[PDB]
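Visitor: One structure follows; several queries about it will come next.
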Amino acid sequence: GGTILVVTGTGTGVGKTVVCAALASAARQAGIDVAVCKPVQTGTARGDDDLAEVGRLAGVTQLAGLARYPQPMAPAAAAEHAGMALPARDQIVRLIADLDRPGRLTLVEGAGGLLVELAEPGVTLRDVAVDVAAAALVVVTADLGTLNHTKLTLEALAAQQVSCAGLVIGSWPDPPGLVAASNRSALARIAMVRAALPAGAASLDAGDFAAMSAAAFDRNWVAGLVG
Amino acid sequence: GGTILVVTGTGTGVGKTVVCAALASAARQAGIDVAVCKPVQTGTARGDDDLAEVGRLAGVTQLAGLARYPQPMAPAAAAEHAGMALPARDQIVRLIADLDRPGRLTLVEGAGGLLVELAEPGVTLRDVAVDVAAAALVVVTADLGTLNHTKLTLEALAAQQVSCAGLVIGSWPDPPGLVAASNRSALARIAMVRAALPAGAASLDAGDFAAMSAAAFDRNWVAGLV
Ligand SMILES: Nc1ccn([C@@H]2O[C@H](COP(=O)(O)OP(=O)(O)OP(=O)(O)O)[C@@H](O)[C@H]2O)c(=O)n1
Ligand SMILES: C[C@H](N)[C@@H](CCCCCC(=O)O)NC(=O)O
Ligand SMILES: [Mg+2]
């Protein structure tokens, strides 16, 4: 195959989609082929479409979804409110494996934080990660509380021997206050911090977002993701 | 000894202190003796002082603390900014074990979440809870994301064989809303929700607060704690 990364986060609203787009953008400019996959997508009735937003910021054309629920809730609840069911575990794995391909980087963005239920019964993105032998990239905030949430998430990853590919601070304020600056230093002691995306990046146009994306990550780390 | 309960939360700002006070008030109205220990308090320059709130709301007088850092940061950050270490692990565990006595409910309120650093070198409320054989009361919100954060916390609890005494929703909005109504049901699918405290209770005076607290917890559970 190729390389699969699940792109998880310490919670919902932390910047997973923007990180998916930025890493996708940076890997494309390195000549790497990129697919982004969004198996469970809630809140469509509010115009939430994470695949579309990755396409809008990054120009990614290989977008694969699967389940779509109208309400902006946890997938279990959004499905119950629509009269629908959750996908099965193997349905999600199949969607990912069909994208996987030598030389391709396949990013898999979850619904919210790592332990959210994606498929019956209580199947999470952690289980999906184990099935496809993927590593997890954890998107974190710079805000008060991020150290605990990060440690909890990493611990839950190691419970099932899912490797951590590093952290990404989804939104990095300019200028950074005392708490942000301190947290960035402390997060670096817990794991490799791969990038710190500037706040408001979704308002950068194609070229600016691509500029920001290449500068955000270490070139050698991005290139070493896929052989 | 008696019952030691550690009071943790899924994050910062979930209302641990109001839950400590509410649980305290309930237990006293069942005639139980309560102590509250807040080993480390931060944000004191702007007047953060969670033990005073417990005294006012619940009338607890055995109120125990070891360190106060002016900066409103996580304790180890607050310590570094001030130029001083955190307390030692021994101080925390022995202050708590010294509060503990037969007939008493001893609540231990952490800072932030379960894995935040509370003492040198890098010891957490979870370590403390292990050292004193306490179960953990998990304070949660009702907002989008509470499920992930709760499951994460309960998983960390279990990883070190710390028992979970339950969840309390620190703040129940009015009116609930679709997410909060569904979350209250969902949280109950992963652990015993012990109470949901009405939004704004923190601001009550002690008389009304005592009434709220009396009705917020199940009486048999409160009694069954000690
Ligand atoms: N460097 C960043 C990070 C985030 N955002 C904005 O902050 C919000 C949250 O980011 P998002 O990527 O959507 O967070 P997710 O973790 O993907 O939340 P969800 O669970 O809904 O997928 C979005 O409006 C996004 O445009 C931004 O402009 N610049
Ligand atoms: C509606 C949000 N945007 C998100 C769902 C977040 C679920 C949070 C569940 C929880 O942990 O309580 N949907 C999504 O990322 O597709
Ligand atoms: Mg997203």
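All residue numbers here begin at 1 and follow the chain in the order shown.
Using the three backbone atoms N, Cα and C, a Cβ is placed for every residue, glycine included.
OK, Swiss-Prot features for this one:
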| type | residues | note |
| --- | --- | --- |
| BINDING | B:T12, B:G13, B:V14, B:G15, B:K16, B:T17, B:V18, B:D50, B:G170, B:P198, B:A199, B:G200, B:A201, B:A202 | CTP binding site |
| BINDING | B:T17, B:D50, B:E109 | Mg(2+) binding site |
| BINDING | B:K38, B:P39, B:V40, B:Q41, B:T42, B:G145, B:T146, B:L147, B:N148 | substrate binding site |
| BINDING | B:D50 | ATP binding site |
| MUTAGEN | B:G170 to N (Swiss-Prot position 169) | Decreases affinity for NaHCO(3) 3-fold, for CTP 1.8-fold and for GTP 3.8-fold |
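Thinking about packing and proximity, how do these listed features fit into the structure?
Guide: A sphere of 10 angstroms centred on the C-beta of B:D50 (Mg(2+) binding site) encloses 21 other C-beta atoms. DSSP classifies B:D50 (Mg(2+) binding site) as helix under the three-state reduction.
Secondary structure at B:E109 (Mg(2+) binding site), as computed by DSSP, is strand. Summarising the environment of B:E109 (Mg(2+) binding site), the number of other Cβ atoms within 10 Å of its Cβ, over all protein chains shown, is 27.
All protein chains shown were included, and the count of other CB atoms within 10 Å of the CB of B:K38 (substrate binding site) stands at 25.
Around the Cβ of B:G170 (mutagenesis position), the same chain contributes B:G9, B:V14, B:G15, B:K16, B:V18, B:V19, B:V139, B:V140, B:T141, B:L197, each under 8 angstroms and 6 or more positions distant in sequence. In the three-state DSSP assignment, the secondary structure recorded for B:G170 (mutagenesis position) is strand.
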Visitor: With CB distance below 8 Å as the criterion, list the binding-site residues among B:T12, B:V14, B:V18, B:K38, B:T146, B:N148 that sit near chain A.
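Guide: It is B:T12, B:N148, listed by sequence.
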Visitor: Whole-number Å distance between the CA of B:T42 (substrate binding site) and the CA of B:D50 (Mg(2+) binding site)?
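Guide: Cα-Cα, rounded: 10 Å.
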Visitor: Going by C-alpha distance, which of the binding-site residues B:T12, B:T17, B:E109, B:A199 is nearest to B:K38 (substrate binding site)?
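Guide: Nearest by Cα distance to B:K38 (substrate binding site): B:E109.
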Visitor: Report, in whole Å, the straight Cα-to-Cα distance of B:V40 (substrate binding site) from B:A201 (CTP binding site).
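Guide: With distance taken Cα to Cα, B:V40 (substrate binding site) is 24 Å from B:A201 (CTP binding site).
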Visitor: Rounded to a whole angstrom, what is the C-alpha distance between B:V40 (substrate binding site) and B:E109 (Mg(2+) binding site)?
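Guide: Cα-Cα distance, B:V40 (substrate binding site) to B:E109 (Mg(2+) binding site): 9 Å.
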Visitor: Which of the binding-site residues B:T12, B:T146, B:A199 has its Cα nearest to the Cα of B:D50 (Mg(2+) binding site)?
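Guide: In terms of Cα distance, B:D50 (Mg(2+) binding site) lies closest to B:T12.
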